[PDB]
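Visitor: Below you will find the structure I want to go over with you.
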Amino acid sequence: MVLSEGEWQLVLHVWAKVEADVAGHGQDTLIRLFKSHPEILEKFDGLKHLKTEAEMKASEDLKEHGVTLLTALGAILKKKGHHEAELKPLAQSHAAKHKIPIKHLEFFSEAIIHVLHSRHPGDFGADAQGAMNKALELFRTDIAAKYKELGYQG
Ligand code: HEM
């Protein structure tokens, strides 16, 4: 699967809205993800004690995790599929002690898509929704192949 130049443009146009406030988008995304999938919070050794939305919003560690995640994802998206160099260390990091199943990356993808619908509907119409679905699917497909190269089936 590939994305066209037009699909990439839609993806990066809505991503520019995320970049206007990376930390806030990261908090919204992670809080949504952890409420929807408490098992995923267990994969973050330093965050797993957090329970209430106010406590999660107060956590500097959670905020930093959201910035790390979204900054790395933005760099990957701006590679427009030519992301082998970025995905290889990311696969390794996610295949250390806490293996991150592909399904958790899919749940993450659902969370960021929800945040985009909620925050930026004017820049997240039908065509942009389709393109973002495909961009995150491509990321997950290619990560899965890099997992396998390292001996992790995902
Ligand atoms: C459900 C989703 C995810 C979980 C549970 C998760 C979990 C983790 C964990 C446990 C590590 C630590 C490895 C270590 O301790 O050395 C890590 C590292 C990292 N992850 Fe994720 N991750 C997720 C999604 C993502 C995504 C989507 C991205 C970017 C596209 C990302 C970017 C990074 C980066 C850059 C690092 C290395 C920097 C650091 O250690 O803070 N993560 N992740």
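Placement of Cβ uses the backbone N, Cα and C atoms for every residue, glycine included.
These came from Swiss-Prot, pasted as-is:
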BINDING   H65  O2 binding site
BINDING   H65  nitrite binding site
BINDING   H94  heme b binding site
VARIANT   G122 to A  In metmyoglobin
Visitor: Among the binding-site residues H65, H94, whose Cβ has the fewest other Cβ atoms within 10 Å?
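Guide: With the binding-site residues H65, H94, fewest surrounding Cβ atoms within 10 Å: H65.
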Visitor: Count the other Cβ atoms sitting within 10 Å of the Cβ of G122 (variant position), across every protein chain shown.
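Guide: A 10 Å sphere around the Cβ of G122 (variant position) contains 8 other Cβ atoms.
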Visitor: Sorry to bug you, but what's the C-alpha spacing from the residue listed as 'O2 binding site' to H94 (heme b binding site), rounded to the closest Å?
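Guide: Taking the Cα atoms only, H94 (heme b binding site) lies 14 Å from the residue listed as 'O2 binding site'.
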Visitor: In terms of DSSP three-state secondary structure, what is the assignment for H94 (heme b binding site)?
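Guide: The residue in question, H94 (heme b binding site), is coil (DSSP, three-state).
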Visitor: Measuring Cα to Cα, how far is the residue listed as 'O2 binding site' from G122 (variant position) in Å?
Guide: 27
